[PDB]
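Novice: The structure's right below; bear with me while I get my questions together.
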There are 2 protein chains.
Amino acid sequence: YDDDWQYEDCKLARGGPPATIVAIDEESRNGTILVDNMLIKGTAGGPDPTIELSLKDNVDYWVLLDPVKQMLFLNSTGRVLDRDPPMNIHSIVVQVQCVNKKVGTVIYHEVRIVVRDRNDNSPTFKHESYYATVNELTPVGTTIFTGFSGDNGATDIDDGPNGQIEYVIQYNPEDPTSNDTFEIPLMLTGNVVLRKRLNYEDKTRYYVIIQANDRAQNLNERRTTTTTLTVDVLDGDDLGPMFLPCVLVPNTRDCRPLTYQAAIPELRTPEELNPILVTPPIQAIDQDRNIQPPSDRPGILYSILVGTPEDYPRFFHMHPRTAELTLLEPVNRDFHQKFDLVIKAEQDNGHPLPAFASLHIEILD
Amino acid sequence: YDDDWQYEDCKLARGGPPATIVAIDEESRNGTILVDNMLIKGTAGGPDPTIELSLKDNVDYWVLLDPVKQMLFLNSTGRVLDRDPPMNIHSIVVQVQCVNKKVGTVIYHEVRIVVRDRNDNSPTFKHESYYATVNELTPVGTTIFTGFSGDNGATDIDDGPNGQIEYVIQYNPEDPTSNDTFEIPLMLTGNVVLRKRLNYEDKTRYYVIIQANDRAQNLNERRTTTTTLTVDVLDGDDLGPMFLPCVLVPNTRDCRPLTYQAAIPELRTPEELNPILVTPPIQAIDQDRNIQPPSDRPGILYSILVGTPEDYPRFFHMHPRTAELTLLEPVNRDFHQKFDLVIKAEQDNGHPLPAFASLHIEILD
Ligand SMILES: *[C@@H]1O[C@H](CO)[C@@H](O)[C@H](O)[C@H]1NC(C)=O
Ligand SMILES: *[C@@H]1O[C@H](CO)[C@@H](O)[C@H](O)[C@H]1NC(C)=O
Ligand SMILES: *[C@@H]1O[C@H](CO)[C@@H](O)[C@H](O)[C@H]1NC(C)=O
Ligand SMILES: *[C@@H]1O[C@H](CO)[C@@H](O)[C@H](O)[C@H]1NC(C)=O
Ligand SMILES: *[C@@H]1O[C@H](CO)[C@@H](O)[C@H](O)[C@H]1NC(C)=O
Ligand SMILES: *[C@@H]1O[C@H](CO)[C@@H](O)[C@H](O)[C@H]1NC(C)=O
Ligand SMILES: *[C@H]1O[C@H](CO)[C@@H](O)[C@H](O)[C@@H]1O
Ligand SMILES: *[C@H]1O[C@H](CO)[C@@H](O)[C@H](O)[C@@H]1O
Ligand SMILES: *[C@H]1O[C@H](CO)[C@@H](O)[C@H](O)[C@@H]1O
Ligand SMILES: *[C@H]1O[C@H](CO)[C@@H](O)[C@H](O)[C@@H]1O
Ligand SMILES: *[C@H]1O[C@H](CO)[C@@H](O)[C@H](O)[C@@H]1O
Ligand SMILES: *[C@H]1O[C@H](CO)[C@@H](O)[C@H](O)[C@@H]1O
Ligand SMILES: *[C@H]1O[C@H](CO)[C@@H](O)[C@H](O)[C@@H]1O
Ligand SMILES: *[C@H]1O[C@H](CO)[C@@H](O)[C@H](O)[C@@H]1O
Ligand SMILES: *[C@H]1O[C@H](CO)[C@@H](O)[C@H](O)[C@@H]1O
Ligand SMILES: *[C@H]1O[C@H](CO)[C@@H](O)[C@H](O)[C@@H]1O
Ligand SMILES: [Ca+2]
Ligand SMILES: [Ca+2]
Ligand SMILES: [Ca+2]
Ligand SMILES: [Ca+2]
Ligand SMILES: [Ca+2]
Ligand SMILES: [Ca+2]
Ligand SMILES: [Ca+2]
Ligand SMILES: [Ca+2]
Ligand SMILES: [Ca+2]
Ligand SMILES: [Ca+2]
């Protein structure tokens, strides 16, 4: 038991916890009052003080004390009280030491100054730009970009909601359909989902403007940074062959074929006549003009699909890769005056998507 | 300093660490020798022993001691020394207590029996079966199933390689193309990737047999469990309309249209004649017969694409949704004897994939 602790000098004349806890905003002005009055019993002033007050553990001298008023001030001339990196000052803790002069006892009064975050930083993207490719056959609802994952996206150095990031697509006045074609359903991840079906024939590149905004409680205080995600559409196999030559029908993408022509002298043999010349030459090309890589491009199979009269298979053979037409036996014109055949060109990859053209063959007297 | 510790009795007559460390396989027989000889100096036998030996900390009585031979045995009658759950006995630790009888000193000799894992457990799948759906337009290389993720896959309760799981596709003799169509490139995840392009018209369900095997060092000792991943293909919009009626060309999927027919009496007015009857009625349907959901199904647009003579737009109008044909002005047969028109039916969804049919119109005297 000690009689020296029975005094009230050096003890706090307030309710609450032993620590004196206060809060100020980061980056507060020099001279900002931290504690207006410590409320420590006793007097440090006068010619016969009963107490002596001083600061201990005043790291980097952030706090100044007036021992008579028992007032603490922020010392920040020439510097900034930054809560964010690189400083990371989330609180300032110091001790007010009080000595009771009558008996020499010492008491420390902790002071904790909580430094409140301001939203003084904007999101920064890891990269200057972002890029994705998407095959045009990709179904709607496919997640086509995850490139903000694993901190490759945006970071904000503020605390709490001030540092939380939401990714949102903006309307792009320079590419008005991009915000209709793509969506970010989960703001917290920034992953981009295909919202509308693509068509390589119509549009092959999109500029998707993606903002990253912080979540400050006050909308007027939120900060925003933008990036562009460039999406290139890759040509997919949604179209089949088209015969050449063709004429485009005005106001359409339908390039219609001609009727191919051939003529066979009656009674001459295949040895004499083959190969049978067709005018213009039968050819077709894939309406998908930029399939990559080249090894994914299909071959085209040519055939005589149907024809009139229906005995044409007795007389004609078409090479399936070259479309070369050969005669199989001599033609007696008493029995066979002409043929009208339908030629098919289709892909050899299980997705035939055929085109059709007519071939007229005259038998000559 | 104590003279009582200057004796060799109760100390180990061997090199190595203070703990006596040995290993046995899990599930070892009752009576399995754990330590053949503790090598403790002194004699516990005879009528004047210099030491006394006993076991301490013998949890659940797994160890038996012969104090004279200094031999330890496994006590496992009626039970199993299981290293795996539910027992989880990875080691057995007991103390051999030695008392030096001349001076009463006590020394404990730790014995650690490491229980080695056997590969006595097979992988178990969380679920009886697994299921995925895949739109047929999905590009090759798409990861189409991740359903083993987050422990929804297979678990093995053995330790180390004995408990590691590899997921591998097996050839399915009941569905021989499924192991060609899908692949698991990362054995450790079991995620399934589309390896070959789908076609709903050809195949709509696959049974993919997926084994989960453990990684026991000896192939003969590895354990395997199988599951089936059922994959259903969803019909996608890769095909356009087809006109009806049609006749299928033998050995093909090409259902060719007829030439539609109409006849218009000369000089009668549109009021008198409309609508112009076409035989058979012009109709088309989507060659994709099971697009889901119904709201994704496109409408069909009908039009007169081209025609001869080329003044037909002065005379005829086709309703784009119903294909109804109307006359726009009376027809003078001195100037117009017949028309041969090409009708197009295409989808209205930006992927027209058109079909074409002929329409012959006679002007009647
Ligand atoms: C900074 O604040 C302290 C405390 O009020 C004050 O003593 C000092 O004069 C101030 N310095 C300047 C340059 O204003
Ligand atoms: C105020 O802070 C600055 C920087 O730490 C320091 O140089 C100065 O000595 C401090 N002033 C006082 C009165 O503690
Ligand atoms: C895209 O931006 C425009 C203009 O702000 C807006 O009308 C439209 O609703 C947006 N589209 C989507 C899918 O949000
Ligand atoms: C089990 O093993 C111990 C130690 O060898 C032995 O004493 C005991 O007889 C054995 N019990 C049976 C039932 O074999
Ligand atoms: C052997 O283990 C069983 C099960 O713990 C126990 O009942 C028995 O008492 C033990 N025997 C000895 C000799 O310790
Ligand atoms: C599928 O299984 C068969 C038979 O084992 C085998 O020939 C074929 O190579 C396998 N396919 C793939 C893609 O591994
Ligand atoms: C693609 O993946 C994202 C998640 O990364 C989903 O949000 C989306 O629905 C799609 O499955
Ligand atoms: C920055 O600006 C964007 C709009 O461009 C807001 O969404 C955000 O709240 C912040 O004010
Ligand atoms: C991201 O995009 C927005 C809108 O174009 C710009 O305001 C910003 O400067 C950044 O380029
Ligand atoms: C990203 O880049 C696009 C142009 O490529 C801009 O329009 C946008 O403002 C952002 O800087
Ligand atoms: C997406 O990336 C392209 C370059 O690949 C840029 O041109 C565009 O501005 C956007 O950043
Ligand atoms: C789908 O996603 C898996 C990983 O989950 C990849 O292994 C695969 O290449 C594809 O991108
Ligand atoms: C179980 O059986 C499979 C083959 O079906 C092996 O891959 C595995 O090593 C284990 O022996
Ligand atoms: C998984 O599939 C394999 C092969 O069909 C079977 O052997 C096993 O019983 C399980 O059904
Ligand atoms: C999974 O299920 C299929 C049949 O649905 C079996 O063939 C296979 O053996 C496994 O049991
Ligand atoms: C995949 O799932 C189907 C049922 O949806 C089963 O029929 C098949 O055996 C496999 O387990
Ligand atoms: Ca700051
Ligand atoms: Ca801040
Ligand atoms: Ca911020
Ligand atoms: Ca294409
Ligand atoms: Ca193609
Ligand atoms: Ca076991
Ligand atoms: Ca085991
Ligand atoms: Ca195992
Ligand atoms: Ca389809
Ligand atoms: Ca369709």
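By the numbers in Swiss-Prot, the shown part of chain B spans 28-392.
Looking at the header, which is where the method is noted, we find X-ray crystallography, 1.7 Å.
In case you wondered, yes, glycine gets a Cβ from its N, Cα and C as well.
Here's the feature list from Swiss-Prot:
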DOMAIN    B:45-152  domain 'Cadherin 1'
MUTAGEN   B:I48 to A  Strongly reduced interaction with CDH23
MUTAGEN   B:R139 to G  Impaired interaction with CDH23
DOMAIN    B:153-270  domain 'Cadherin 2'
Novice: How many Å separate the Cα atoms of B:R139 (mutagenesis position) and B:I48 (mutagenesis position)?
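Specialist: With distance taken Cα to Cα, B:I48 (mutagenesis position) is 5 Å from B:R139 (mutagenesis position).
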Novice: Let me check the 10 A CB neighbour count of B:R139 (mutagenesis position). How many other CB atoms are there?
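Specialist: Cβ-Cβ neighbours of B:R139 (mutagenesis position) within 10 Å number 14.
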Novice: Return the count of C-beta atoms lying within 10 angstroms of the C-beta of B:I48 (mutagenesis position), excluding that atom itself.
Specialist: 14
Novice: Reduce the DSSP letter at B:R139 (mutagenesis position) to three states and note it down.
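Specialist: Reduced to three states, the DSSP call for B:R139 (mutagenesis position) is strand.
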